[PDB]
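Enquirer: The structure that follows is given in the form of structure tokens.
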Amino acid sequence: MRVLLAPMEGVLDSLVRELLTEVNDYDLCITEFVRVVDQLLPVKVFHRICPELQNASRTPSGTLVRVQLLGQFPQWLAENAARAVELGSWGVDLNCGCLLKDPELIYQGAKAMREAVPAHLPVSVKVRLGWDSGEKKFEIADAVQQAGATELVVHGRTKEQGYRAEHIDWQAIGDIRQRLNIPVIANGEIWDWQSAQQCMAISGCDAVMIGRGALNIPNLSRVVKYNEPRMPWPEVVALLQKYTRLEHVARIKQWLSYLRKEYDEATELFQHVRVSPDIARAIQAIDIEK
Ligand SMILES: Cc1cc2nc3c(=O)[nH]c(=O)nc-3n(C[C@H](O)[C@H](O)[C@H](O)COP(=O)(O)O)c2cc1C
């Protein structure tokens, strides 16, 4: 089984990647997107989004990270893809879900990137089922394969369905997988060991990507792969303590907000820390127990 850590712009950055990968077995993390328009972005932008590039594309604990690009113009997707790779990125990812209601644009963008990235390095594309309909989710999928992309992440909802749980369609992901000859990584609504098993049995995918769930349960990759139990609240606290010592984070409150769905003890700690960065002391104060 492969488990990928999703890109979560405004939630996951290099610090949380280093934190999480330490206590997980993610096969690969995708960075938050590098926004591409019509310019080659400076080296400094890539290093800042992806500090791992200077560590052979790995978090300190050794988990691979891949730079993601977001954009439309194939020429510039290609030049930025080449630069990502020159700087050390283990392949490059293309965001087509945060998007493109034209399979031709996905085809051209991914192709330019494939040709611009050294053939032995992966070029992956992340998509949704469709814009306002999942009709010809095959067109999109065909586009990606025909472009020469290495693998396809499919978020099992259309753009309009947003993040509504009742709209997740793992079977659609399966129909795409049956049709293609590159790996399909199932994404969306994977929260625990059982939902992962349900997803893979229905889609037939042996690879999944987890986003929001990876914050609700900090060791979700090990939960999914090994049916490890969820990380114990004292360990979560110990982890949030380590987070404070990694150095300005208001993402801490955001994380605690995520943790409220799974850990009862998080709702009180959320209220405490909600309402200056003395929050560091408050968190660092707690004795583990309990
Ligand atoms: C806050 C937030 C930020 C996201 N940022 C990105 C992103 O930068 N690039 C991308 O391809 N998808 C992004 N996504 C989409 C997710 O990676 C993922 O496909 C989606 O959350 C569904 O997976 P999940 O149900 O496991 O969370 C983002 C989603 C959320 C909620």
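Going by Swiss-Prot, the residues shown for chain A are 1-98, 112-260, 269-296, 300-314, listed in order.
Each residue, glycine too, has its Cβ placed from N, Cα and C.
Annotations for this protein, taken from Swiss-Prot, read as follows:
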BINDING   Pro7, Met8, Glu9, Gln68, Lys139, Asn200, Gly201, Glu202, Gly224, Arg225  FMN binding site
MUTAGEN   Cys98 to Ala  Loss of enzymatic activity
ACT_SITE  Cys98  active site, proton donor
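Help me picture where these features are in the structure shown.
Expert: All protein chains included, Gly201 (FMN binding site) registers 27 other Cβ atoms within 10 Å of its own Cβ. Annotation note: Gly201 (FMN binding site) sits in a coil segment as assigned by DSSP.
Taking a C-beta cut-off of under 8 angstroms and a sequence separation of 6 or more, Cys98 (mutagenesis position) has the following same-chain neighbours: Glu9, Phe33, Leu70, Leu112.
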Enquirer: If you draw a 10 Å sphere on the Cβ of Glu9 (FMN binding site), how many other Cβ atoms land inside?
Expert: 15
Enquirer: Calculate how many Å lie between the CA atom of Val296 and the CA atom of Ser300, with the 3 residues in between left unmodelled, and give a whole number.
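Expert: Between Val296 and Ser300, the Cα atoms are separated by 8 Å.
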